[PDB]
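First comes the structure, then the notes that go with it.
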Amino acid sequence: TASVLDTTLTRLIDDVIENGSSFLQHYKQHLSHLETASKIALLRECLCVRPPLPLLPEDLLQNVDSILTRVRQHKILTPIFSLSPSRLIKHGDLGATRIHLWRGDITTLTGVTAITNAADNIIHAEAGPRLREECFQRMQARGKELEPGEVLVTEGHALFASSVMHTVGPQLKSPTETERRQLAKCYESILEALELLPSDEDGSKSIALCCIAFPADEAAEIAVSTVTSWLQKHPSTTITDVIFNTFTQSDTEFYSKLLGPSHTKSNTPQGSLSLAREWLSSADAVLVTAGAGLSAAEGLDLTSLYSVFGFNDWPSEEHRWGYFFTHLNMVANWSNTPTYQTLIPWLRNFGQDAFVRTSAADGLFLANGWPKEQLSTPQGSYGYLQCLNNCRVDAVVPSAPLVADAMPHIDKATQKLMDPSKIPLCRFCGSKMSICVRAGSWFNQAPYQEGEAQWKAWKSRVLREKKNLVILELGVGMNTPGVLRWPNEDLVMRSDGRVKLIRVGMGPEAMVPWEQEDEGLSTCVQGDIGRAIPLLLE
Ligand SMILES: [K+]
Ligand SMILES: [Zn+2]
């Protein structure tokens, strides 16, 4: 057998033929040698352009549902029972309903009886095709359309939630009293429906409400006041938790004002994160491979730092270096580095059995205290300048002293260097200089050769001492996958289970090879590196 992903994908391509739409052939055969992430994107495309027309058969829907679920478990997951309330509605001595505020992706809440949907995109992608077919049937069978304030209940299918509440709010162009009342009816309709649904097996019952072009401050207070009174007036309610789920920071603020501070917490992690944590705690050695995504998580951010290496319309060399010196300075003094400040002390517990190899050397490893003897930078770094004609191997120089000596002489409004004697020129051919990073055929890799030698010696020793090596790959994109990503996959493949890979990043390039995940050798954590790292390493 091929994998479940390969099997399922070929039947959906096949379905797109025999009775498909027209929105070709080759992918079906070469599939087995295509990249996992690419194939999941194709599978999701096949489903998005599915004519709902002939029902997919049961066994195929089961496979689709398994895949969506397995992929969604790579996200950082939040169980309902981990949240902390901002308000408690006390039901005499009968019990209580907790009211929470939570910013995030509603499909990544776990242990949640019901979630809400307006009228679409994320919930349908994640629930799978069964949701479209149940909404279609239930809408036909009721015959009428949804009025503002009404709700349609479906199963959650491939979602972690048991049920979905699909509701229509009012629409405006200035909110009238009828529209205020329509929005409140939505919340009431949701809670009344939810009262009648079964509980989870532990007796809890929970709903995540999304924000339902209505003024956000007023919508938010109708939501909180409506839910609050309804719970006050239903002391016998079987409802135990209501989550106001915001996405934007402004909504979270509107809601936080109305609701108040979060209560005091009174581990049990989940998803690929728990597995990654196991691996990290059993490791005898750790390699960190990092790309630009790690520093982007700290606030330093399609482009290949176009400003420095691409942009080529400088009014003069004084402007060019004024900008370059200001940039090197700002990076060198970056004050917000909490992810580095958590990762580095954790790596130090490994002594000589930890190593850092980075393709986007902005210098933040060294500046948060990682030693250069356990560091590699094969695409170069901001630590050096070089001759732009690359006239000889020695035509490089440390950048830091030149940055420092130049900064007092740069007009901050125009970023113009006001002393031309500070323009760096090749001390041998006198040509222009650049930052010594791979950004063109002129790159000189000679100042990083010692780093390369340290990496070869370290790998060699760690692999031969048969150690349980974990590769934590942080924020590596897809521009040059041969530098870190493919060699990491390779070590995993060659090393007979002694090497495992945890890839962490945002977006779908965070995925690892399906077959290595199946063997328990590789997993990934898709989300913000700044969020994942404290969770992996606590
Ligand atoms: K479900
Ligand atoms: Zn030169």
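Going from the start of the chain as shown, residues are counted 1 onward.
Placement of Cβ uses the backbone N, Cα and C atoms for every residue, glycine included.
Among the sequence features in Swiss-Prot, the mutagenesis site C48 to N (Swiss-Prot position 61) is noted as follows: Loss of hydrolase activity with PARP1 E988Q as substrate. Loss of zinc binding. Cβ neighbours of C48 (mutagenesis position) (same chain, under 8 Å, six or more residues apart in sequence): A125.
Taking Cβ-Cβ distances under 8 Å and a sequence separation of 6 or more, the neighbours of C387 (Zn(2+) 2 binding site) in its chain are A395, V396, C426, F428, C429, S431, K432, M433, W442, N444. The Zn(2+) 2 binding site annotation in Swiss-Prot covers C387, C391, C426, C429.
Taking the mean position of the Cβ atoms of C387, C391, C426, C429 as the Zn(2+) 2 site, the remaining same-chain residues with a Cβ inside 8 Å of that point are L388, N389, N390, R392, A395, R427, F428, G430, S431. In sequence order, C426, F428, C429, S431 are the residues of the chain that are 6 or more apart from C391 (Zn(2+) 2 binding site) and have a CB within less than 8 Å of its CB. For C429 (Zn(2+) 2 binding site), the Cβ neighbour count at a 10 Å cut-off comes to 14, with all displayed protein chains included.
Between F23 and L24, the deposited structure omits 6 residues, and the straight-line distance between their CA atoms comes to 10 Å.
Straight-line distance between the Cα atoms of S266 and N267 is 12 Å, even though 5 residues between them have no modelled coordinates.
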